[PDB]
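What follows is a single structure, written as structure tokens, with notes after it.
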Amino acid sequence: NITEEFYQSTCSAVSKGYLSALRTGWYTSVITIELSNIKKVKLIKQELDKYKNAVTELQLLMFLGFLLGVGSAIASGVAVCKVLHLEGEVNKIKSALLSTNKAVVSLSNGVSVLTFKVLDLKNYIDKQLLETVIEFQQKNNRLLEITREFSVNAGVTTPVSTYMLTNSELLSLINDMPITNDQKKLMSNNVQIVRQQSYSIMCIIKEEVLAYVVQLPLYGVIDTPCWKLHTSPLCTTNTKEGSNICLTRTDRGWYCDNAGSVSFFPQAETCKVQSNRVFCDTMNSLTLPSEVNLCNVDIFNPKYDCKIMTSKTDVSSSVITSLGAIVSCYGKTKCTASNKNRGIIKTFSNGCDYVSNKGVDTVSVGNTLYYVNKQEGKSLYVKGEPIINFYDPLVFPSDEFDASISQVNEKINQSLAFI
Amino acid sequence: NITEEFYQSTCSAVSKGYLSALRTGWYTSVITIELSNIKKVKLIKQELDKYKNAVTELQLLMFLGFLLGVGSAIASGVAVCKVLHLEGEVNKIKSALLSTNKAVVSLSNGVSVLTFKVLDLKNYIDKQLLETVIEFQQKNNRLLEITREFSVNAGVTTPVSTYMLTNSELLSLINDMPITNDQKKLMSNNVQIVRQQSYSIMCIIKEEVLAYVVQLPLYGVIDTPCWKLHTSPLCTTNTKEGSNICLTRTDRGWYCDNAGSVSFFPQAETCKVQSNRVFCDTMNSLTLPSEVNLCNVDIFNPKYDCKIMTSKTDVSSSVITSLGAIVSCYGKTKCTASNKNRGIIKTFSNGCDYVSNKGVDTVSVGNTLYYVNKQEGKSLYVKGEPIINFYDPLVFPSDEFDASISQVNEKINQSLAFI
Amino acid sequence: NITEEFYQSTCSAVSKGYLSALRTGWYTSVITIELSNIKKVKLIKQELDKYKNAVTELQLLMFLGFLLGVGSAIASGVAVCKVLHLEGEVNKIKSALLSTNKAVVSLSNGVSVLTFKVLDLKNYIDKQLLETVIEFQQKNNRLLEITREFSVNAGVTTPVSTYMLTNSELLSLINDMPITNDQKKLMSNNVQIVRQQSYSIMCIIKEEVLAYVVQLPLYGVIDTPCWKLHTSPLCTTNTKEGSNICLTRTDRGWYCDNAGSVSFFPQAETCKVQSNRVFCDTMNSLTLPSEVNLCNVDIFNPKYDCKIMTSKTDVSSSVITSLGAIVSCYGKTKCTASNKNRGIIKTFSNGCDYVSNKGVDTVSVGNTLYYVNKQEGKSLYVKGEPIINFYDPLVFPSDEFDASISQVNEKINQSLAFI
Ligand SMILES: Cc1ccc(O)c(Cn2c(NC3CCN(CCN)CC3)nc3c(C)cccc32)n1
């Protein structure tokens, strides 16, 4: 299942065995709540003034990450909202949602949307008010809460709450939206992840109807191989401080096979791991040639120019990986690995080393205690000469950030042909 | 209204037609809740123990962004809190808020604050408890909720909720605070934005009074012209990879005319757009000469030194603008623009191009789907030779970040006079 | 108590007088809720269907910062969760929590955990349901709220709410967990800070038991001296623009004495100040030699290589410190300090200056108004020649980021021996 390789020569590790789930698109749906135009008994009198005020307010209401592009997260959802402001467009919805709650309406600008009437307060208030109290206070409370979410979030919320869309409604919404059966089961078995990648956009109150758009994720890439790249500073370990040179692979992040290429997510926080399934958003990704994976096995390969940064700053630190820990120990720092019940079992030397989570519960670098992940899986240590040893410190470029193996090699050549 | 120009020569676009609303200052107000010192009937017995415990806990309680300065967001509000800890200062408030709820108190350190008694539980509990239940459970619930917000936020909350300050109270607070009529209407028509720029600071419980300060935004700059600058990487498109050079304008962000100068907001996320009104915070801004706008029309102009970064990293991406999309297509990437109902309508060539939101619903760069904003407005394409063609790649500085047109020109000159 | 020194020569200031409180480790505890397997009267009928649905969903559910390492924040807590999925492990807990609510269970993998039964709905529903309503609706509400938190957060919450763990339970939990009496009082007097550094991890529903792990902070470093370093750009102030050179100390952040070394926190936002106590997390820290403090008194000292960045970008800004304000005024910018009731009292000249919070309420740099902190304490102005005057602009490296005094001196020497 989940496996991990560590590369001694580049101070990096790769975790594989993951399956993709990439948000590639959005499904937009119009959620409606029907309202009443009103203008043990006392229990409703105070719950009815709660109502009037909610409507009152609802109306008053209306390393490599820098290489990423810039999207507009809710542009699709807002595009649907602008349509519902057209005249007769709200009444078209109101009409279709007459004898049923779930209906697909064709909107006037060539947009077919799944519309859902999730609460019928109009039918409730006009039939009952003008046991019963129990239903009012509960249906009303949902209205108050949807209102609260929208007012402290300026009409745009995420993750989409159970108030905006109940588990019942969401699951049904998922089942009725037209996607593959794989997508349907994936979404159904991960509704909280779905909720976190969703948007709720307050749209309109007009003609006794409250409407908001829910923007749900389309996962157009499913079950392709994914892998995470961890990198840590690789430094020489000479005696005199300040005489050392350092190199870090800057291409750390999530990598997923996708449509003949590889999706790269430089900010691994924009991805959510569930056992062995990785949920990412393609908005936070670059599209690279699959040759990028060649940088793990051979960082000097002629097909892809592996990206690195350089410095003279040899501080110690650790990177906790999926199945172990990379340790970059430099200078006078104390770095150890421990077992929970027996204590220190490995003291690290200067340089960059690695330990697996088998038998190890924590790692210590200086004054920093890291707990390691205790997921089961196999680790492989790939011995190799640390590539930083291949450079003369006297002509090593000591502050490169957006750089690569070739860019450094050219800078060096310019400095050598020089002498 | 909203208009947009794209500049082919610098791979950038400018959206104009916006009106400012800058938070320049803070208004601090002391909000008080009066408490009781106590020590169908059973409904109050359990709601009264809710009360005692809330009081219990309330007492237990007490690119260019790096160029920004560093403020202390609630320094003004906390400065008022320290005054209420002085002896007799709480009783001064308690005294003025006797026969009315809304009063301006002069605090002992030369601070005139609008004070508001938003809930009188002391008068309620001592007159009623020592129909009725309905009022208790509702007034009490507000107390419990204010308490919850403060305990999970360590006494400082934002956005300021409806519990801290009701729509009623906030609107009235806005109307009574002494600012211009323009500010009053601006704040009143945008109370949720106001709420998001506000702070609630738990201050004190002493002498049967709960006091917290609400820190509200002063908008001292209103209705001046604003514009957003979008930039994207400009790269040469030579055949052999790694032989290319790239240049990005780094001065992207919001720009607002302000007091003879221009306020620049390098992190466009610190600004909130409402139709054509832009809410920014001057804490997240630099003050530049208005000559900075010369960089859009002529990036080689002699009055301002336009800021850029350089690299050799030609990855594709898109920037979704206000009225269209900038596309930076490089290497073997597939980049398209589509209409919702007809599909691909433009395939982009290598280099940096632009498409408007008229007729276009989405843009695709590699595996990344961007929806474009569907706001109405006019786009203008300004043809020009891409300036990256004006540089010899053999003497081009390939990793500059905090740089400019002149700094690069000097670095080149140093490399040319050399040879 | 709190004191501050400003260094004119390096445009930096140091705030001392603080006491540490570092999260060094985690305490994990298993919190259990016992459930019923069921399948004025009507009040319970609707509150009982609330129950069934909550269980339904609960089951469906299951500058220098770049130098930091990367941890896994809840690796310890999740490691305990995996144990409770073993067979008989839930029943071991269920067994010990029979005749009492608070018990220490030895888990099968050599982990002794404090286990807490915080709500007994099983005993309630099976004894009462199969005055009374008041208790049900209140105990049930807690269940619904724990459920809501977990569903919109995918089973991991922070800060840990009063629903996950009441003030009562938390205080008792703190008292029973085996730490020093200093830690116990520190945690007890700061429970909201404790809550913010805590994690709640949804673990399991099996055999009529709901279990989640609460991950609480261990403060292994307490009451050591702490100090905050503020830095601001130091630039020459020549007439012609673009002819100036700039230098910024990049080592700003929190510094705490710790186990013979100094813990450095480059992102001062990962630290929370309470009067004179500083709460930090060692995960967001580097371990440095105590010699790093030598950079404040003598930035040219031979024991530690003080870190700086260089540029040609002389923009004005201010840094609000603990007891005053650093002002970096350059070019044509208007920079002032004011008193609340008398207005402008100091106009700053070009260069980097400082003002204390005694008599000063605000500082203005360009269009940016900063309020200063009004904490009492002594400020000391240490006069010195600004070190940027010691460099020839013609051989000054104008874009260094990850650099230091020596690295710049070497780059200069390479440029001088050259000529
Ligand atoms: C906030 C901030 C401010 C200023 C700045 O530059 C950067 C970008 N940047 C640079 N600078 C690059 C590369 C070095 N120089 C190349 C000629 N020596 C100059 C341009 N080195 C960096 C390292 C090491 C880590 C993270 C970011 C880095 N970030």
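Chain C residue numbers are taken from Swiss-Prot; in order, the displayed residues are 27-65, 75-97, 137-204, 218-506.
This deposition comes from X-ray crystallography, 2.8 Å.
Quick reminder: no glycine exception, Cβ is built from N, Cα and C everywhere.
So that you can see what the record holds, here are the features copied from Swiss-Prot:
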MUTAGEN   C:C37 to S  Impairs translation or folding of the F protein
MUTAGEN   C:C313 to S  Impairs translation or folding of the F protein
MUTAGEN   C:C322 to S  Impairs translation or folding of the F protein
MUTAGEN   C:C382 to S  No effect on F1 and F2 structure and glycosylation
MUTAGEN   C:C422 to S  No effect on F1 and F2 structure and glycosylation
VARIANT   C:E218 to A  In strain: Cold-passage attenuated
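All features noted in Swiss-Prot, drawn onto the structure.
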residue: C:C37; record: mutagenesis position; contacts (Cβ under 8 Å, 6+ apart): C:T318, C:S319, C:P320, C:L321, C:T335, C:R336, C:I413, C:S415, C:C439, C:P473
residue: C:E218; record: variant position; contacts (Cβ under 8 Å, 6+ apart): none
residue: C:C313; record: mutagenesis position; contacts (Cβ under 8 Å, 6+ apart): C:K42, C:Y44, C:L45, C:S46, C:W341, C:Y342, C:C343, C:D344, C:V365
residue: C:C322; record: mutagenesis position; contacts (Cβ under 8 Å, 6+ apart): C:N331, C:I332, C:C333, C:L334, C:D401, C:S415, C:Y417, C:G438, C:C439, C:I475
residue: C:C382; record: mutagenesis position; contacts (Cβ under 8 Å, 6+ apart): C:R336, C:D338, C:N388, C:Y391, C:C393, C:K394
residue: C:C422; record: mutagenesis position; contacts (Cβ under 8 Å, 6+ apart): C:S403, C:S405, C:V414, C:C416, C:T434, C:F435, C:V450, C:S451, C:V452, C:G453
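Residues C:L204 and C:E218 bracket an unmodelled region of 13 residues, and their Cα atoms lie at a distance of 16 Å. By a Cβ separation below 8 angstroms, chain B lies close to none of the mutagenesis positions C:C37, C:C382, C:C422. Separating C:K65 and C:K75 are 9 residues for which the deposited structure gives no model; the Cα atoms of the pair are 20 angstrom apart.
DSSP gives C:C382 (mutagenesis position) a helix state.
Separation across the 39-residue hole in the deposited chain, C:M97 to C:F137, is 39 Å (Cα atoms). When secondary structure is read from DSSP and collapsed to three states, C:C422 (mutagenesis position) falls in the strand class.
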